[PDB]
Structure formats: structure tokens, C-alpha cells
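Worksheet: one structure, shown below.
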Amino acid sequence: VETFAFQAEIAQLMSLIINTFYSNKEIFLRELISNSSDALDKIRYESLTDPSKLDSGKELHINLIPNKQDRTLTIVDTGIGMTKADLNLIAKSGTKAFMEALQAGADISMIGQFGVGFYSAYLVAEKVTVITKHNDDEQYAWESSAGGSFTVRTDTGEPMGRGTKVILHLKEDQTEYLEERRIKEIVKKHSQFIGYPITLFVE
Ligand SMILES: Cc1cccc(Cc2n[nH]c3cc(O)c(C(=O)N(C)c4ccc(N5CCOCC5)cc4)cc23)c1
């Protein structure tokens, strides 16, 4: 298990997200679905010139999987996935510009315009686990409960084929995001034109 320190500006951003009073927390889902959509666009584009890149799975989609027993909301996609090196994700300029925009009157919902929307997951999650599998590499598990560090390890869990899975270990007061009606409402409000099927699993 390898432990790394976040870049100073990212640790500052994560503390801002965790500490700031901001009621509109539902925007985390739009950000994560947008990231999945980008990864799906990338495999779709790459697979035009190299169709063998789909040997690890032809279906391009997003699954939303709530689990009330584990208090987790999982966002799974069959996008391009990330190599250990990719897992390189640069965000310095975006973070600086976002924190500068907040000081000038922007709100936390504009986070995606700065390439750092992933960190909005910490509005609702005490811990985030990201499992990823790229064609050119092994399956990896990234994880952070903030506090300025994150870990990376080779993942021994169920093989994914290709893509990325974000597991949000929800905060005790944020279990509304495990409810079918609530997730449906959010997807309809913020992610209705995403160009891939979004399947909301039932428990
Ligand atoms: C821990 C950790 C490390 C790295 C990146 C993330 C962010 C993330 N959240 N949900 C995802 C779903 C994915 O399919 C990918 C994925 O497989 N890929 C290839 C991917 C897709 C989009 C981005 N962009 C989007 C615009 O802002 C800049 C980042 C970057 C890489 C990643 C993410 C999290």
C-alpha cells in the first residue's frame, strides 16, 4: 500500500469543501457522472482507430448503485479507465482558479468549470474509493478520507474489465443519496442529456 501527500492546494480545496457551509450538496452527482461521460467519450474515440480497445467490454454505460447496508453510493462506468500513472491527474491551475473565483463571488456549484469537480464528492462522503482498470495496466484502488493523504494499491477485488468505479462512503447525515426517488430527481435535474445509459440499481 503506497501513501501519498496531496499537493498543498488540493488539501486546501478539500478542507474548503468539507468545512464550508453549503446546502446544495446534490451537485456532487452531476460532477461524477460528467467525469464518467468524459472517460466514455475517450474510449469511444480511441476505439475508432483501434477497435481491439473494446475487447475488455463493448458496452459504454454508467451504473448508479446504492447500498444502504454499507452506506455507499457507487458510480460505475465502462470508460477508458486510468493507468497507475494516469491515476498525473495539472489540477493545480484549476484549483487556484476555482479558489480565486470563490473569493470573487462564485459558488461551489461552479467547481466543474475548473476541472476539479471530483472533489465535490467530499460534500457527501467521509471516504472515497476509486477502483480503475485501463487496457494498458492492472486494476488499482485509490482511496482518501482527506486529511492531506491518499493511498494507492493493486486491487485484488472483482475484475472490472475496463473503466472506473467511484465508491462514496457517505457521511451519516447524507443517506438521502441512497434513496431511489432522490437519485432519480438529481439525475433528471442535472444529468438528463448525458450521451450514455445511466441505470439506477434497486436494492
Ligand atoms: C481519484 C481520481 C484520480 C483521477 C481522476 C479522478 C476523477 C474521476 N471521478 N470520476 C471518474 C470516472 C472516470 O471514468 C475517470 C476516468 O477513468 N478517467 C479516465 C477520467 C475522466 C475524467 C477526468 N477529468 C474530467 C474533467 O476534469 C479533469 C479530470 C479524468 C480522468 C475518472 C474519474 C479521481
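Quick note: numbers on chain A are straight from Swiss-Prot, i.e. 17-103, 106-107, 110-223, in order.
Structure method, as recorded: X-ray crystallography, 1.6 Å.
Just so it is clear, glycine is given a Cβ too, placed from its N, Cα and C backbone atoms.
Feature annotations, reproduced from Swiss-Prot:
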{"type": "MUTAGEN", "residues": "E47 to A", "note": "Strong ATP-binding. Strong interaction with HSF1, HIF1A, ERBB2, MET, KEAP1 and RHOBTB2. No effect on interaction with TSC1"}
{"type": "MUTAGEN", "residues": "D93 to A", "note": "Impaired ATP-binding. Strong interaction with HIF1A, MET, KEAP1 and RHOBTB2. Loss of interaction with HSF1 and ERBB2. Los of interaction with TSC1"}
{"type": "MUTAGEN", "residues": "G97 to D", "note": "Abolishes ATPase activity"}
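A C-beta separation below 8 Å, combined with a sequence spacing of at least six in one chain, links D93 (mutagenesis position) to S52, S53, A55, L56, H77, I78, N79, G183, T184, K185, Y216. The Cβ of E47 (mutagenesis position) lies under 8 Å from the Cβ of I131, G132, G137, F138, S140, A141, each on the same chain and at least six residues away in sequence. Proximity of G97 (mutagenesis position) to non-local residues of its own chain (separation of 6 or more, Cβ distance below 8 Å) is seen for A55, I59, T152, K153, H154, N155, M180, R182, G183, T184, given in sequence order. In this structure, the mutagenesis positions that sit close to ligand 1, with a C-beta under 6 angstroms from any of its atoms, are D93, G97, chosen from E47, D93, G97.
Gap check: 2 residues are unmodelled from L103 to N106, and the C-alpha separation across it is 6 Å. Missing segment of 2 residues between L107 and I110: the endpoint Cα atoms are separated by 6 Å.
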